Amino acid sequence: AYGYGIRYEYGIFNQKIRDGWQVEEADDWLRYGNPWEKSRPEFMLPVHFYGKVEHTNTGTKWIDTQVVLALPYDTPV
Amino acid sequence: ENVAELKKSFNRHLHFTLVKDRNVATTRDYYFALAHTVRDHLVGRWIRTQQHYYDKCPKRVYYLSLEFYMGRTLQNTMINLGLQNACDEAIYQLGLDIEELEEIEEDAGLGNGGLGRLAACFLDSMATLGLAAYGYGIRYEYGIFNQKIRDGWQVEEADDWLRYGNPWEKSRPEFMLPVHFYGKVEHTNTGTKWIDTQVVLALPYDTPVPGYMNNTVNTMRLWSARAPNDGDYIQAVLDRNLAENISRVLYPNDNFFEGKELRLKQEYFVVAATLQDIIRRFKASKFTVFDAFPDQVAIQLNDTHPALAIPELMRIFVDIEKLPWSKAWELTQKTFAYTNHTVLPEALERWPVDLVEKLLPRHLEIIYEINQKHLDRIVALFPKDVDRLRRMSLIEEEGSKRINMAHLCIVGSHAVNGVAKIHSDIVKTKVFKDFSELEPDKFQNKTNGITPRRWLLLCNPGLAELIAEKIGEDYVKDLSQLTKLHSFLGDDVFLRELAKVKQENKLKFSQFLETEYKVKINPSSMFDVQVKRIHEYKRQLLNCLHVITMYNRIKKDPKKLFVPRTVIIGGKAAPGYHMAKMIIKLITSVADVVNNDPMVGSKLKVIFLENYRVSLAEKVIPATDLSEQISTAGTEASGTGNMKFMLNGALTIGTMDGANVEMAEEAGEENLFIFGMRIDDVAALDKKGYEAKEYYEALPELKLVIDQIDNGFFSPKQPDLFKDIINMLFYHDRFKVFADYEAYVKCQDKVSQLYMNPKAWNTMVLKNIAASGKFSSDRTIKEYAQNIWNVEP
Amino acid sequence: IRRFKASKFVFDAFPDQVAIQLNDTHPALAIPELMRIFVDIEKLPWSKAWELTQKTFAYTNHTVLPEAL
Amino acid sequence: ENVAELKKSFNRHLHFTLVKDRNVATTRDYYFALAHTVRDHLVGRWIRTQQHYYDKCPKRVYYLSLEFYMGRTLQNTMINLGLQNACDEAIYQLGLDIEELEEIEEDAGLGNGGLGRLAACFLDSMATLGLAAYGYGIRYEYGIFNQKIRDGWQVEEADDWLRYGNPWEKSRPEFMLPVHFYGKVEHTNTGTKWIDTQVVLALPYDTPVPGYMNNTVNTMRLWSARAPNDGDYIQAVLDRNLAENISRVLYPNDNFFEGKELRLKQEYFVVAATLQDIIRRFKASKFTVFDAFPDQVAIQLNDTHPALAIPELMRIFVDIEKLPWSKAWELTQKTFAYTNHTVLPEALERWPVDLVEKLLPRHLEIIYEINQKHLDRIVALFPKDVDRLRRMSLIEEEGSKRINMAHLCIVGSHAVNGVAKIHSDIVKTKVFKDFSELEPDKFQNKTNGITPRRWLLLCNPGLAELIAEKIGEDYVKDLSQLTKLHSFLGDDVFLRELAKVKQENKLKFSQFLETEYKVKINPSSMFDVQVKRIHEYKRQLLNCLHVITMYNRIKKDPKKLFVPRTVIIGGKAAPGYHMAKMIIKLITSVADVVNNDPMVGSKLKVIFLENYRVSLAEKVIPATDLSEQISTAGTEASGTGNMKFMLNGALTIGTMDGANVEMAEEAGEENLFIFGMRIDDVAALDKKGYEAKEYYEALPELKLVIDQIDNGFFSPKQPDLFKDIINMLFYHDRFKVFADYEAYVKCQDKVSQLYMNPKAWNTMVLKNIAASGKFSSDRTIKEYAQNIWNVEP
Ligand SMILES: O=C(N[C@@H](Cc1ccccc1)C(=O)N1CC(C(=O)O)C1)c1cc2cc(Cl)ccc2[nH]1
Ligand SMILES: O=C(N[C@@H](Cc1ccccc1)C(=O)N1CC(C(=O)O)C1)c1cc2cc(Cl)ccc2[nH]1
Ligand SMILES: O=C(N[C@@H](Cc1ccccc1)C(=O)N1CC(C(=O)O)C1)c1cc2cc(Cl)ccc2[nH]1
Ligand SMILES: *Cc1c(COP(=O)(O)O)cnc(C)c1O
Ligand SMILES: *Cc1c(COP(=O)(O)O)cnc(C)c1O
Ligand SMILES: CC(=O)N[C@@H]1O[C@H](CO)[C@@H](O)[C@H](O)[C@H]1O
Ligand SMILES: CC(=O)N[C@@H]1O[C@H](CO)[C@@H](O)[C@H](O)[C@H]1O
Ligand SMILES: Cn1c(=O)c2c(ncn2C)n(C)c1=O
Ligand SMILES: Cn1c(=O)c2c(ncn2C)n(C)c1=O
Ligand SMILES: Cn1c(=O)c2c(ncn2C)n(C)c1=O
Ligand SMILES: Cn1c(=O)c2c(ncn2C)n(C)c1=O
């Protein structure tokens, strides 16, 4: 088995009670470092967003896209 | 188009076209049903394409050649039409294996090697670029012979490729034409008349040439010889074979001139038919009327083989269309362009005027007049220099008069090109100096190329997919896009994936080798490959020396670390080429000793790849680690196999000759294993004098090899079997094998070193593949379109 | 997909080597994305790819609350 | 320590730290495993060193700078720890190439050029001398951008140097600190209070600085910006980027002031954190308590960038530690020392008081008070001279009020120094005349230096070994020992060995050039190099004129003996520096015409060295024959690249400017190719009036070059592409390029003459290297230690 998700810099917020109301504080869980994760840079990948669809004889092409990279981090289970 | 409908069409053809059902259908039957199913997808665009050319009348390009080394058509057609994946699925769903059906198809081997394969790659490129191009050749009943090895020797078998029928060809009876021979000339008051001739009919067969994913389908028109219809009755009917013998068989000579009357008939046959077909088409279009001819028609001469086209066109314009000489000649020079494909003396076409007088009387007269107008000019511009007249004449006088067809092509053409920088240079400043000095702008270079469809997409889908997943499919039509590959030089994973692709190709090709040959293949060894026509200039002999060399080093120190190799050498030898046949026997003799010696084991295997042809090149090329391109510097006009291996992930070891020089420039010299003498070194060694007995005396490793070959170590039953080889090496070797021996071996040692460093080896592989873009035949044709034919996509 | 190709692999065996559980609808786009890869990248016909897809994916519904759909 | 144990440690890290084995390990993985293996050797001495400083409390030196151009750390660390040879052997025994692993390491390019590299050389020197020194900067997520050339133009790419992680840095979370911004001031009865501020946290990262073979390891502490922890929730979390943008990227400007609010934030950010960290440390040691502060702490201001430190310290002493102004001010002046690094008007920092009022309200008030006490004094000593008050004020009134940070540094410091005799002189008697007249003993000179470890031992091992075999290894710590080299001026063999070293460096660097660029390199040609940030004052343009000059002479008389050269010009241009970018395009345009003209051939090659950085300087510098140091006299404060080339065997051609003047003094003027106007000539030409159209009218060779550049000879597709360059040269050239053209070219001709006399050339080379001792940064720091910081090794 393999789990697949997103490595959020900020997880679910830390909740505090101020004057009886809930107050949210950023959960900066990686500030001091996480020894349990292992970057795997050789497996980085590009992800596309936006752009448009071109219908050519070589089939449909998704062009003019903005690219973002995906850097995986493995945690042992 | 979709899977379900492809299954129905297949079953429909198996039934109505093959008259079979699943219980009685043969493998050939399934293949024909699939072939017809795919073939139907071309018809619409083929009619549409040809109709478009008629309505818009773009300038037409005619590639005239005696050779078209087409290989197989089914897979190629499925890829260019975007049907492969669908057909693969449909066939699989019908319970069949498409790969097995594909092996049924006979190769259309109407060529000898490069020259014929270049023409085939050009058609693909011209169709992919959307040009109104037409290829014109001869529909040989028999192509290049099928090669077999019996008792270590090459044995030839007729290549009866049409026996079972050809679904990819379409007879065009309405365009049949008569071609004349012999007869005599009559200079009357109504024009010159070529009469009392022997007539042979030419029946054209059209084969569709589909471009890659563009809806364009051009035509390859091949002519067939047929007896006219107008002593013993039986013999007379049988004698009809004589005429039909004209398009019977392809002359099996690569880079060698054989002045056989039948060949001269094939040259004129294809030429007379083609030029009459182009003229008819011209006059049938929207068009003194001929002034626009050179603006509507461009004819490329593939080597001097179709040289007769120059006078044939003149004959037509003057005797048929009644145009004055001066005008006829002008249009001719604007119409023709000549490609010189070789510099080897033995390959030069020099026809005895006696032979030409008897067979083509009217053409001899025209060639003589062309030479007169030609020499009158020279005499004017150089009143003194009479030796220049002799060197530029279309006629050679020394002994029996002969015609220099190359000279004839130069004067009747407006463009002349070599097939690689170093070759074109040698052609312009050395071989045809006297001509280029007068007409400098006439000579050019058009470096050869190979189509990335058949030679990448078709032969190595794994590599095409890997590349495509990283930089898109853009590269198929614009190969210079492979340079983006440099972005991943430090990407360890992409390098492991690149290697996996090669290894899979090697594992598969290995299954082919253990199936066709006894030998056990070390799948981890290095695949050292040299496949091309057997020639002394290509030096399969040099390679053979290195193999025996490696063998001895192994026997000498069995415990000495040796990088394993599987040396593969293949190629057909011209039937009458004695030295080529002997070289084949030597290789087969070596393999026998090598592959069966317990001490060498899996360290070294040698294979003489039988029946090397296009379909076989598609299998071994993707599986190669090391490509041997070792002809003597200045002897290989260009080479194309070298490009094939470069595009498919192999490293190259060769001399600075042909296109090898340009490969080094594109990828960087350090990323190739260059060695040996260069154009200048060979010349120096010549002026001085090549004494082969010196290297033998100064190199012990070479001496051991030579002694083994000379004393019978590789032919115990026949101690002097290789005498002729030894004799040529020591006294008649124009290709200086012994002179590059030392550099070659040292180069080979470095290759072995690098092979042991996968990271380094594949890194270089990636730079080569990244630098192969330049060699796509689309780029070659692009330069032809712009600088010679003046046509646009 | 890269792992599948690097193992002892064309894609006919994909569903027999790969099972992808979609935790609620959040990763729903994985379905059309695989179709995209199969068809636009791997050049497989639609019918074949749709078949490989359904065999590969499994969906787990984690709620019926209208505001969570 | 020994080979076997280094192999085990390497394998131990590959396994436990990289979670890899040999079959799946990447090149980056091996590099990290080696890096960690070497890194372990520093820990013991790093803890020991810092513990020693705490127990003995020696005076501490803090080098405060916005820049640290560190380059790579692995090799440097192996050399200073005496591990290189052992690691090289271990790695080789593991089947790897240490050189390939080293190339994986990203440069820590947190600098723009000299100013940042000087700081880096200083840390090395301070650690080698055993000083209790600390460097303080900003840990930029992105350093100086990575440069690429696309279509002849410089293109910028983010230098994401931390992406894969940095083994040489150590987060120190327990020392995190808050830095405030904005807010307002409150003058209460319990002290002044700076409130309602925006807080940003600064997280320090420590990097060890190992001295050469001495067991000392100091620290380089770089600060990182982090958002505090105490509308739409998502946006709020995302908005945390704003604060963190403070230490996001290094401003890519060399010698140019950009008054951007973000930059002002970086200046204060690094300053507030540093001063609070030093104060805390001070109060945490063995210590009214602050009276001993200046005896325990010395802070050097690298240029005016960290000028805010003066008021920040005042703010701390008065508002936090509750010290009276008079005392606070005294301690401050005893603590700070200021180094002026430039005299170029455009590089001067002048912040609009409006910007400072909003961002640093409490600091504006303190700067105003400092100016009041400052001007009250002047008014006293010069009751009449009111214009003197305007010229010495910390505030400039002309138009929008601005703050002269340099003035602020002078009054708050007890020492001010230039970076070279001629520069310091100009700083003391001209630019700051009004200040030095009152406080003469305040101004000094501290000629720049470069570390012989990285810039000799690391970059040119062959030369270090040759030198070491002749005079011992003593010179590494005392470079003035190179003078013993004079003992071998007539030693023909030592001269042939000196030349071999250079040639090897040239052959290796040549492989780098043919690998990165198409061009074919003449390994025997003269390596003419000018690598530095692109500037009009540095005159890469002048060099370019000479190249075009040489090119024309070659075209003019192809058969005229020409001493072959490989001209290399490289350097990054500030992104918004238009003229610098245009200059790059010109050079690339020239190379294209030059490198591809058949008539010039191997006589001349031109290369625009892409992405010039520390690791690249280490490759090209050892490979240089001729070093171009040709900035206009009086414009280069000092220069350090010039020193690098001198120590590595290159001859210099330049003007009497910066440290070039001192190089001539040490080696003897005749042993350098000096030319052009001098500080006095340029002034005369100014008073008179520089009319560039005169030299163009009086020098045909220059006119030809100019016409070619202006008429499109180097940009056919864009005839007026270089219009802006021509326009500046003829009407807006403050660096008088045309004025030194003639002298420069004549100087260049003499260099060519000498190059043809190997004995003479290398003899001069030896005198230069022998005279380079003075330029070791150990000597520079020694003078800083004795005359400004008052600390001992
Ligand atoms: O960063 C080092 N160790 C690591 C150890 C670590 C790793 C993973 C989680 C927690 C701690 C470290 O302290 N951190 C990584 C975290 C971050 O990125 O902020 C904090 C380190 C050890 C070392 C030893 C020498 Cl000699 C020089 C530099 C060094 N850095
Ligand atoms: O020739 C027929 N189909 C063709 C189908 C075909 C066409 C072109 C190439 C290969 C196969 C056929 O079998 N061949 C042509 C080849 C040749 O030239 O010898 C072999 C055919 C189908 C059919 C069906 C009926 Cl009911 C009667 C006669 C028929 N002939
Ligand atoms: O992060 C580990 N090693 C570290 C090792 C390292 C440390 C510092 C610089 C480079 C490499 C790692 O791979 N990186 C830190 C870099 C980053 O900040 O992204 C990349 C690690 C080892 C390990 C071993 C197990 Cl069993 C589980 C989790 C693990 N993480
Ligand atoms: C490509 C090819 C050739 C040309 O090979 P060279 O090595 O260039 O002589 C010859 N024969 C076949 C079958 C080919 O596919
Ligand atoms: C040394 C160095 C410099 C300083 O060069 P000058 O010629 O003194 O301006 C600039 N950049 C780099 C990368 C250096 O190594
Ligand atoms: C006469 C002849 O077959 N020439 C061949 O032509 C091909 C195609 O141009 C070249 O690649 C090759 O080197 C050359 O030997
Ligand atoms: C502002 C700035 O970057 N100044 C630079 O400082 C270095 C180090 O002192 C000098 O060598 C150089 O000539 C000068 O241009
Ligand atoms: C290439 N070649 C041939 O193909 C050949 C030949 N002699 C006969 N043939 C067929 N010779 C000498 C030759 O060099
Ligand atoms: C088949 N074959 C040849 O083709 C051959 C030969 N000797 C020379 N040649 C060319 N021998 C002995 C032979 O058996
Ligand atoms: C050095 N330099 C720059 O770095 C610069 C500039 N203009 C913008 N920039 C970034 N100018 C005029 C300049 O001289
Ligand atoms: C990339 N680039 C520039 O950077 C540039 C320019 N013209 C001026 N500059 C600065 N052009 C035309 C250009 O392509």
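We're sticking with Swiss-Prot numbering for chain D, so the shown stretch reads 23-252, 261-317, 325-830, in order.
If you check the header, you will see the structure was determined by X-ray crystallography, 2.3 Å.
Just so you know, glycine gets a Cβ as well, placed from its N, Cα and C.
Its Cβ placed at the centre, D:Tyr76 (AMP binding site) has 12 other Cβ atoms within 10 Å. If you look up Swiss-Prot, you'll see D:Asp43, D:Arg44, D:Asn45, D:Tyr76, D:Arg310 marked as AMP binding site.
One entry in Swiss-Prot concerns the mutagenesis experiment D:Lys470 to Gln. Its note says: Decreased glycogen phosphorylase activity. Around D:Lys470 (mutagenesis position), no same-chain residue at least 6 positions away in sequence has a Cβ under 8 Å from its Cβ.
According to Swiss-Prot, the mutagenesis experiment D:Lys470 to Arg carries the following note: Decreased acetylation; when associated with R-796. Secondary structure at D:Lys470 (mutagenesis position), as computed by DSSP, is helix.
One mutagenesis experiment catalogued in Swiss-Prot, D:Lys796 to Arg, is accompanied by this note: Decreased acetylation; when associated with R-470. In sequence order, D:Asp529, D:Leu532 are the residues near D:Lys796 (mutagenesis position), counting only same-chain partners six or more apart with C-beta under 8 A.
According to DSSP, D:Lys796 (mutagenesis position) is assigned to a helical segment. Experimental mutagenesis is annotated in Swiss-Prot for D:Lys796 to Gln, with the remark: Decreased glycogen phosphorylase activity.
Spanning the listed AMP site, residues D:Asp43, D:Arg44, D:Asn45, D:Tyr76, D:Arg310 have a farthest Cα to Cα distance of 50 Å. Around D:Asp43 (AMP binding site), the C-beta neighbours below 8 angstroms that are at least 6 residues distant in the chain are D:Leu36, D:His37. Cβ neighbour count for D:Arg310 (AMP binding site) (all protein chains, 10 Å cutoff from its Cβ): 12. Cβ-based neighbour count (10 Å, all protein chains) for D:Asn45 (AMP binding site) stands at 6.
Within 10 Å of the C-beta of D:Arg44 (AMP binding site) we count 12 further C-beta atoms, all protein chains included.
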